[PDB]
Amino acid sequence: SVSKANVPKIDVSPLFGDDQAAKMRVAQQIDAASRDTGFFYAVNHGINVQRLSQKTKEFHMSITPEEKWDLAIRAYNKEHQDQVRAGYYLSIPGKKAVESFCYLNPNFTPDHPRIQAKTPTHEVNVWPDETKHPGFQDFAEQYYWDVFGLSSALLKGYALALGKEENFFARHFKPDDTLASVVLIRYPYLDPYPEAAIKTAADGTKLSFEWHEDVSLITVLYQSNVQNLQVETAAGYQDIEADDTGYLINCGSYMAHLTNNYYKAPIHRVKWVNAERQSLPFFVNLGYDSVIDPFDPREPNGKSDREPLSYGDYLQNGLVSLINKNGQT
Ligand SMILES: CC(C)[C@@H](NC(=O)[C@H](CS)NC(=O)CCC[C@H](N)C(=O)O)C(=O)O
Ligand SMILES: [Fe+3]
(Lines of atoms letter the chains of each structure in order from A and count residues from 1; the text may use other names and numbers.)
(Lines give C-alpha, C1' and ligand atoms only; values in the text may rest on other atoms or scores of the structure.)
(Ligands and ions follow the chains in the order given, each with its own letter.)
Protein backbone atom coordinates (compact mmCIF):
# COMPACT_ATOMS: atom_id res chain seq x y z
CA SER A 1 0.00 0.00 0.00
CA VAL A 2 0.59 3.72 0.71
CA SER A 3 3.57 4.89 2.72
CA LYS A 4 3.81 7.95 4.93
CA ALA A 5 5.92 10.96 4.06
CA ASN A 6 8.69 12.18 6.33
CA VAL A 7 7.43 15.61 7.34
CA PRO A 8 9.71 16.92 10.08
CA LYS A 9 8.53 19.29 12.78
CA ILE A 10 10.89 22.28 12.77
CA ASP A 11 10.89 24.73 15.67
CA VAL A 12 11.04 27.98 13.71
CA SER A 13 11.09 30.27 16.75
CA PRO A 14 14.79 31.19 16.30
CA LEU A 15 13.89 32.86 13.01
CA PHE A 16 12.12 35.59 15.00
CA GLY A 17 15.22 36.30 17.10
CA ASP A 18 18.88 37.30 16.94
CA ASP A 19 20.73 34.04 17.70
CA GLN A 20 22.40 33.64 14.33
CA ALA A 21 23.75 30.12 14.85
CA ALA A 22 20.35 28.95 16.07
CA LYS A 23 18.88 30.40 12.88
CA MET A 24 21.44 28.47 10.85
CA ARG A 25 20.39 25.27 12.60
CA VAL A 26 16.78 25.98 11.58
CA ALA A 27 17.96 26.72 8.06
CA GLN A 28 19.70 23.36 7.86
CA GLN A 29 16.45 21.61 8.77
CA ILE A 30 14.59 23.58 6.11
CA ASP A 31 17.27 22.66 3.58
CA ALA A 32 17.01 18.99 4.45
CA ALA A 33 13.21 18.94 4.22
CA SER A 34 13.24 20.93 0.98
CA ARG A 35 15.66 18.44 -0.59
CA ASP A 36 13.64 15.40 0.57
CA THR A 37 9.85 15.34 0.25
CA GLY A 38 9.58 19.13 0.21
CA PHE A 39 7.22 19.51 3.20
CA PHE A 40 7.77 20.30 6.85
CA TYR A 41 5.69 21.48 9.80
CA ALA A 42 6.64 24.82 11.30
CA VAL A 43 6.09 24.60 15.06
CA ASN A 44 6.49 27.30 17.70
CA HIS A 45 5.13 29.69 15.06
CA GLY A 46 3.38 32.11 17.44
CA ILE A 47 -0.03 32.21 15.68
CA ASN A 48 -3.32 31.42 17.43
CA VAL A 49 -4.48 28.81 14.95
CA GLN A 50 -7.36 27.81 17.25
CA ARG A 51 -8.88 31.28 16.90
CA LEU A 52 -8.22 31.08 13.15
CA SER A 53 -10.14 27.82 12.89
CA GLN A 54 -12.99 29.00 15.11
CA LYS A 55 -13.54 32.31 13.31
CA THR A 56 -13.29 30.63 9.91
CA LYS A 57 -15.85 28.01 10.93
CA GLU A 58 -18.21 30.71 12.20
CA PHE A 59 -17.99 32.43 8.80
CA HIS A 60 -18.36 29.31 6.64
CA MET A 61 -21.29 28.06 8.73
CA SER A 62 -23.27 31.34 8.86
CA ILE A 63 -23.02 32.73 5.28
CA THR A 64 -26.23 32.45 3.22
CA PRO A 65 -26.76 31.74 -0.50
CA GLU A 66 -27.69 35.39 -0.99
CA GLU A 67 -24.43 36.56 0.55
CA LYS A 68 -22.48 34.04 -1.53
CA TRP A 69 -23.86 35.42 -4.81
CA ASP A 70 -23.13 38.95 -3.60
CA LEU A 71 -19.48 38.07 -2.92
CA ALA A 72 -19.00 35.60 -5.78
CA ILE A 73 -16.00 35.72 -8.10
CA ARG A 74 -16.72 36.20 -11.79
CA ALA A 75 -16.61 32.45 -12.45
CA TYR A 76 -19.92 32.28 -10.56
CA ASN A 77 -21.33 35.79 -11.12
CA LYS A 78 -20.96 37.62 -14.44
CA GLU A 79 -21.74 40.93 -12.73
CA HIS A 80 -18.39 40.79 -10.93
CA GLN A 81 -15.86 41.06 -13.77
CA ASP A 82 -13.21 42.62 -11.51
CA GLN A 83 -13.22 39.60 -9.14
CA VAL A 84 -10.85 37.07 -10.66
CA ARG A 85 -9.11 36.16 -7.38
CA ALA A 86 -10.88 37.69 -4.38
CA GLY A 87 -14.32 36.64 -3.23
CA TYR A 88 -16.51 33.62 -2.75
CA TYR A 89 -16.06 30.37 -4.68
CA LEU A 90 -19.40 28.59 -4.50
CA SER A 91 -20.12 24.94 -4.01
CA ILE A 92 -22.52 23.32 -6.45
CA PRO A 93 -24.65 20.77 -4.56
CA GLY A 94 -24.56 17.41 -6.29
CA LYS A 95 -21.48 18.37 -8.32
CA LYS A 96 -18.87 20.34 -6.38
CA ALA A 97 -18.40 19.96 -2.65
CA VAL A 98 -15.66 22.47 -1.88
CA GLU A 99 -16.31 26.13 -1.33
CA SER A 100 -13.99 28.88 -0.31
CA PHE A 101 -13.39 32.58 0.27
CA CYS A 102 -10.21 34.25 -1.00
CA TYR A 103 -8.81 37.60 0.02
CA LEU A 104 -5.70 39.55 -0.91
CA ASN A 105 -3.50 42.27 0.57
CA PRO A 106 -5.78 44.56 2.65
CA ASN A 107 -3.64 47.48 1.41
CA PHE A 108 -5.14 47.11 -2.08
CA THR A 109 -7.68 49.93 -1.92
CA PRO A 110 -8.89 52.37 -4.58
CA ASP A 111 -5.98 54.65 -3.56
CA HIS A 112 -3.34 52.05 -4.36
CA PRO A 113 -1.51 52.77 -7.64
CA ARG A 114 -1.79 49.16 -8.82
CA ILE A 115 -5.55 49.41 -8.43
CA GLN A 116 -5.54 52.81 -10.16
CA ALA A 117 -3.47 51.35 -13.00
CA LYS A 118 -5.68 48.22 -13.18
CA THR A 119 -2.65 45.95 -13.07
CA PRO A 120 -3.62 42.26 -13.43
CA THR A 121 -3.75 40.17 -10.21
CA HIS A 122 -4.44 43.20 -7.96
CA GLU A 123 -7.98 43.52 -6.63
CA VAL A 124 -9.81 45.24 -3.80
CA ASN A 125 -11.12 42.63 -1.35
CA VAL A 126 -14.86 42.10 -0.96
CA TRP A 127 -16.39 41.43 2.43
CA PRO A 128 -19.76 40.37 3.85
CA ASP A 129 -21.94 42.72 5.83
CA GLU A 130 -20.32 43.44 9.19
CA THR A 131 -23.53 43.13 11.17
CA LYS A 132 -24.34 39.72 9.68
CA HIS A 133 -20.69 38.68 10.27
CA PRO A 134 -19.47 40.69 13.25
CA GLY A 135 -15.70 40.71 13.63
CA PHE A 136 -15.06 38.60 10.53
CA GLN A 137 -13.28 41.22 8.44
CA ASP A 138 -11.22 42.33 11.46
CA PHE A 139 -10.23 38.74 12.18
CA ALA A 140 -9.37 38.01 8.55
CA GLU A 141 -7.24 41.13 8.01
CA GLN A 142 -5.45 40.59 11.34
CA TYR A 143 -4.81 37.00 10.29
CA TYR A 144 -3.32 38.13 6.98
CA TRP A 145 -0.72 40.17 8.87
CA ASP A 146 -0.12 37.47 11.49
CA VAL A 147 0.68 34.89 8.79
CA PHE A 148 2.61 37.52 6.80
CA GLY A 149 4.88 37.88 9.82
CA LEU A 150 5.40 34.13 10.18
CA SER A 151 6.03 33.86 6.44
CA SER A 152 8.65 36.61 6.50
CA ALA A 153 10.52 34.71 9.19
CA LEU A 154 10.25 31.46 7.22
CA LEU A 155 11.67 33.25 4.17
CA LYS A 156 14.70 34.18 6.26
CA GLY A 157 15.12 30.48 6.99
CA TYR A 158 14.91 29.60 3.30
CA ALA A 159 17.43 32.29 2.36
CA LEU A 160 19.95 31.07 4.94
CA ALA A 161 19.31 27.47 3.86
CA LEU A 162 20.37 28.39 0.31
CA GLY A 163 23.57 30.11 1.45
CA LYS A 164 22.16 33.63 1.09
CA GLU A 165 21.81 36.56 3.45
CA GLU A 166 18.61 36.32 5.44
CA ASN A 167 16.74 39.06 3.55
CA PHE A 168 17.30 37.56 0.09
CA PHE A 169 13.62 36.64 -0.32
CA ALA A 170 12.02 38.72 2.44
CA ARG A 171 13.22 42.01 0.94
CA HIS A 172 10.72 41.35 -1.90
CA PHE A 173 7.87 40.43 0.50
CA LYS A 174 6.39 43.74 1.60
CA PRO A 175 3.02 44.86 3.02
CA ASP A 176 2.59 47.62 0.46
CA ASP A 177 2.69 45.38 -2.61
CA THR A 178 2.54 41.67 -1.75
CA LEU A 179 0.35 39.57 -4.03
CA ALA A 180 -0.06 36.97 -1.26
CA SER A 181 -3.51 35.54 -0.69
CA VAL A 182 -5.42 33.77 2.04
CA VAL A 183 -8.02 31.18 1.08
CA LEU A 184 -10.55 29.97 3.66
CA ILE A 185 -11.59 26.58 2.28
CA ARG A 186 -14.47 24.42 3.55
CA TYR A 187 -14.48 20.75 2.63
CA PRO A 188 -17.91 19.49 3.79
CA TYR A 189 -19.24 16.26 5.15
CA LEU A 190 -21.95 15.06 2.75
CA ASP A 191 -24.27 12.08 3.06
CA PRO A 192 -24.61 10.91 0.30
CA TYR A 193 -21.36 12.32 -1.06
CA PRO A 194 -21.96 12.85 -4.78
CA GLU A 195 -19.59 10.80 -6.91
CA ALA A 196 -19.56 13.71 -9.34
CA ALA A 197 -17.50 15.65 -6.79
CA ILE A 198 -14.88 12.86 -6.58
CA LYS A 199 -12.04 12.48 -9.06
CA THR A 200 -10.22 9.22 -9.76
CA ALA A 201 -6.44 9.38 -10.05
CA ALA A 202 -4.47 7.37 -12.60
CA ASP A 203 -3.42 5.17 -9.66
CA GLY A 204 -7.03 4.58 -8.60
CA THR A 205 -7.04 6.92 -5.60
CA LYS A 206 -10.20 8.96 -5.04
CA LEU A 207 -9.33 12.66 -4.95
CA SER A 208 -10.91 16.00 -4.20
CA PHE A 209 -8.12 17.89 -6.01
CA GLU A 210 -5.65 16.53 -8.55
CA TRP A 211 -1.87 16.68 -8.58
CA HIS A 212 -0.29 20.09 -8.92
CA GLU A 213 2.65 22.26 -8.03
CA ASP A 214 1.80 25.37 -6.06
CA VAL A 215 1.76 28.79 -7.66
CA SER A 216 3.72 30.57 -4.91
CA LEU A 217 7.19 31.18 -3.61
CA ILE A 218 6.23 29.17 -0.53
CA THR A 219 2.87 28.02 0.83
CA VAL A 220 2.01 28.32 4.53
CA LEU A 221 -0.96 26.12 5.33
CA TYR A 222 -3.22 25.49 8.29
CA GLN A 223 -5.49 22.48 8.09
CA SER A 224 -7.85 20.97 10.60
CA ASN A 225 -7.18 17.46 11.93
CA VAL A 226 -8.24 15.31 8.99
CA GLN A 227 -5.53 13.58 6.97
CA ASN A 228 -5.88 14.23 3.24
CA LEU A 229 -2.70 15.49 1.54
CA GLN A 230 -0.31 13.27 -0.40
CA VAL A 231 3.10 14.17 -1.85
CA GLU A 232 4.50 12.54 -4.96
CA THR A 233 7.84 10.73 -4.79
CA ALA A 234 9.53 8.53 -7.36
CA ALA A 235 8.08 5.50 -5.53
CA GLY A 236 4.58 6.97 -5.65
CA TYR A 237 2.39 9.12 -3.48
CA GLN A 238 2.95 9.28 0.27
CA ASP A 239 0.49 10.44 2.92
CA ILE A 240 1.21 13.68 4.79
CA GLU A 241 0.03 13.33 8.37
CA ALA A 242 -2.22 16.03 9.75
CA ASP A 243 -1.25 18.39 12.58
CA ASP A 244 -3.82 21.03 13.55
CA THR A 245 -1.31 22.80 15.81
CA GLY A 246 1.34 23.58 13.18
CA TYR A 247 1.74 25.07 9.74
CA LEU A 248 2.52 22.82 6.81
CA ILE A 249 5.13 24.52 4.62
CA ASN A 250 6.24 23.78 1.05
CA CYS A 251 7.87 25.51 -1.89
CA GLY A 252 6.00 26.68 -4.96
CA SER A 253 7.16 26.74 -8.53
CA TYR A 254 8.71 30.21 -8.29
CA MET A 255 11.21 28.81 -5.78
CA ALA A 256 11.91 25.90 -8.12
CA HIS A 257 12.55 28.32 -10.95
CA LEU A 258 14.96 30.53 -9.10
CA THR A 259 16.93 27.65 -7.53
CA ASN A 260 17.28 25.76 -10.85
CA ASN A 261 15.03 23.10 -9.30
CA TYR A 262 17.34 22.55 -6.31
CA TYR A 263 14.32 23.21 -4.07
CA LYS A 264 11.62 21.57 -6.13
CA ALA A 265 7.99 22.52 -5.92
CA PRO A 266 6.66 19.20 -4.60
CA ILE A 267 3.80 17.72 -6.53
CA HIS A 268 0.90 16.99 -4.23
CA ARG A 269 -2.81 16.18 -4.28
CA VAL A 270 -5.85 16.10 -1.99
CA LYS A 271 -7.48 12.75 -1.21
CA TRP A 272 -11.23 12.52 -1.02
CA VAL A 273 -12.27 12.14 2.62
CA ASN A 274 -15.90 12.40 3.65
CA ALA A 275 -15.37 14.63 6.67
CA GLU A 276 -16.04 18.24 7.60
CA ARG A 277 -12.71 20.05 7.55
CA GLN A 278 -10.76 23.22 6.76
CA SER A 279 -7.84 24.01 4.43
CA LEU A 280 -6.51 27.53 5.01
CA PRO A 281 -3.50 28.27 2.78
CA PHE A 282 -1.52 31.46 2.70
CA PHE A 283 0.24 31.69 -0.67
CA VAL A 284 3.43 33.67 -0.21
CA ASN A 285 3.67 35.80 -3.35
CA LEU A 286 6.04 38.71 -3.97
CA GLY A 287 5.25 42.04 -5.65
CA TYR A 288 4.17 42.34 -9.25
CA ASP A 289 7.56 43.62 -10.44
CA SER A 290 9.67 41.53 -8.06
CA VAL A 291 12.47 39.68 -9.83
CA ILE A 292 14.86 37.26 -8.13
CA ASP A 293 18.01 36.46 -10.11
CA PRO A 294 18.12 32.65 -10.50
CA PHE A 295 21.07 30.70 -9.18
CA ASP A 296 22.20 27.08 -8.94
CA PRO A 297 23.39 26.04 -5.46
CA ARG A 298 24.81 22.84 -6.97
CA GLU A 299 27.45 24.64 -9.01
CA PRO A 300 30.65 25.98 -7.42
CA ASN A 301 30.06 29.40 -9.00
CA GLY A 302 26.32 29.28 -8.25
CA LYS A 303 25.60 30.46 -11.78
CA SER A 304 22.32 29.72 -13.53
CA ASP A 305 21.38 30.43 -17.14
CA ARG A 306 17.67 30.67 -16.27
CA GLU A 307 15.95 33.94 -17.08
CA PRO A 308 14.84 36.23 -14.27
CA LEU A 309 11.06 35.84 -14.13
CA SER A 310 8.93 38.75 -13.00
CA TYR A 311 6.65 37.62 -10.19
CA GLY A 312 3.49 39.20 -11.61
CA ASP A 313 3.81 37.52 -14.99
CA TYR A 314 4.60 34.24 -13.23
CA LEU A 315 1.50 34.57 -11.07
CA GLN A 316 -0.84 35.57 -13.89
CA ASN A 317 0.33 32.66 -16.03
CA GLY A 318 0.30 30.21 -13.15
CA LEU A 319 -3.13 30.91 -11.73
CA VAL A 320 -4.72 30.57 -15.18
CA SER A 321 -2.82 27.36 -15.93
CA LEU A 322 -3.81 25.80 -12.61
CA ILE A 323 -7.49 26.53 -13.31
CA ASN A 324 -7.18 25.00 -16.78
CA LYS A 325 -5.41 21.87 -15.52
CA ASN A 326 -7.25 21.21 -12.26
CA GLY A 327 -10.57 23.03 -12.71
CA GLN A 328 -12.23 26.16 -11.39
CA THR A 329 -12.36 25.80 -7.58
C1 LIG B 1 -3.55 22.07 -1.28
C2 LIG B 1 -4.28 23.15 -0.49
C3 LIG B 1 -3.42 24.39 -0.34
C4 LIG B 1 -5.64 23.50 -1.13
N5 LIG B 1 -5.53 23.73 -2.56
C6 LIG B 1 -5.35 24.96 -3.05
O7 LIG B 1 -5.41 25.97 -2.35
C8 LIG B 1 -5.01 25.07 -4.53
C9 LIG B 1 -3.79 24.22 -4.80
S10 LIG B 1 -2.33 24.79 -3.89
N11 LIG B 1 -4.73 26.45 -4.86
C12 LIG B 1 -5.42 27.14 -5.76
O13 LIG B 1 -6.42 26.69 -6.32
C14 LIG B 1 -4.91 28.51 -6.08
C15 LIG B 1 -5.74 29.59 -5.41
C16 LIG B 1 -5.15 30.97 -5.65
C17 LIG B 1 -5.97 32.09 -5.08
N18 LIG B 1 -7.38 32.05 -5.53
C19 LIG B 1 -5.31 33.37 -5.51
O20 LIG B 1 -5.84 34.12 -6.30
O21 LIG B 1 -4.13 33.55 -4.98
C22 LIG B 1 -6.68 22.44 -0.81
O23 LIG B 1 -6.88 22.09 0.34
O24 LIG B 1 -7.32 21.96 -1.85
FE1 LIG C 1 -1.17 22.97 -3.32
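Quick note: numbers on chain A are straight from Swiss-Prot, i.e. 3-331, in order.
Method on record in the header is X-ray crystallography, 1.4 Å.
Using N, Cα and C of the backbone, Cβ positions are placed for all residues, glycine too.
Pulled from Swiss-Prot, these are the features on record:
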type: BINDING; residues: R87, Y91, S183, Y189, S281; note: isopenicillin N binding site
type: BINDING; residues: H214, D216, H270; note: Fe(2+) binding site
type: BINDING; residues: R279; note: 2-oxoglutarate binding site
type: DOMAIN; residues: 176-288; note: domain 'Fe2OG dioxygenase'
type: MUTAGEN; residues: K98 to E; note: Strongly reduced the catalytic activity
type: MUTAGEN; residues: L223 to I or V; note: Strongly reduced the catalytic activity
type: MUTAGEN; residues: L231 to T; note: Abolishes the catalytic activity
type: MUTAGEN; residues: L231 to I or V; note: Strongly reduced the catalytic activity
type: MUTAGEN; residues: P283 to L; note: Abolishes the catalytic activity
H270 (Fe(2+) binding site) has how many other Cβ neighbours within 10 Å of its own Cβ?
24
Could you say which of the binding-site residues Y91, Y189 has its Cβ with the most other Cβ atoms inside 10 Å?
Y189
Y91 (isopenicillin N binding site) to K98 (mutagenesis position): how many Å between their Cα atoms?
11
Determine, to the nearest whole angstrom, how far the Cα atom of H214 (Fe(2+) binding site) is from the Cα atom of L223 (mutagenesis position).
15
If you measure from the C-alpha of the residue listed as '2-oxoglutarate binding site', which of the recorded positions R87, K98, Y189, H270 fall inside 10 Å?
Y189
Reported as an integer number of Å, what is the Cα distance between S281 (isopenicillin N binding site) and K98 (mutagenesis position)?
16
Cα-to-Cα gap, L231 (mutagenesis position) vs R87 (isopenicillin N binding site), nearest whole Å
23
Under DSSP, is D216 (Fe(2+) binding site) part of a helix or a strand, or is it coil?
coil
Using the recorded Fe(2+) site (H214, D216, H270) as reference, state which further residues of the same chain have their Cβ within 8 Å of the centre of those residues' Cβ atoms, listed in sequence order.
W213, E215, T221, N252, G254, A267, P268, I269, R271
Near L223 (mutagenesis position) in space, meaning Cα within 10 angstroms, which of the recorded positions do we find among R87, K98, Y189, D216, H270, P283?
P283
Rounding to whole Å, the Cα atoms of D216 (Fe(2+) binding site) and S183 (isopenicillin N binding site) are apart by 13
Hits among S183, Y189, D216, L223, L231, i.e. recorded positions with CB under 6 Å from ligand 2, come out as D216
From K98, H270, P283 (recorded positions), the ones whose CA sits within 10 A of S183 (isopenicillin N binding site) are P283
Rounded to the nearest Å, what's the C-alpha distance separating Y189 (isopenicillin N binding site) and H270 (Fe(2+) binding site)? Just drop the number here, would you?
17
Where ligand 1 binds, which of the recorded positions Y91, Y189, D216, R279, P283 are close by, with Cβ under 6 Å?
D216, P283
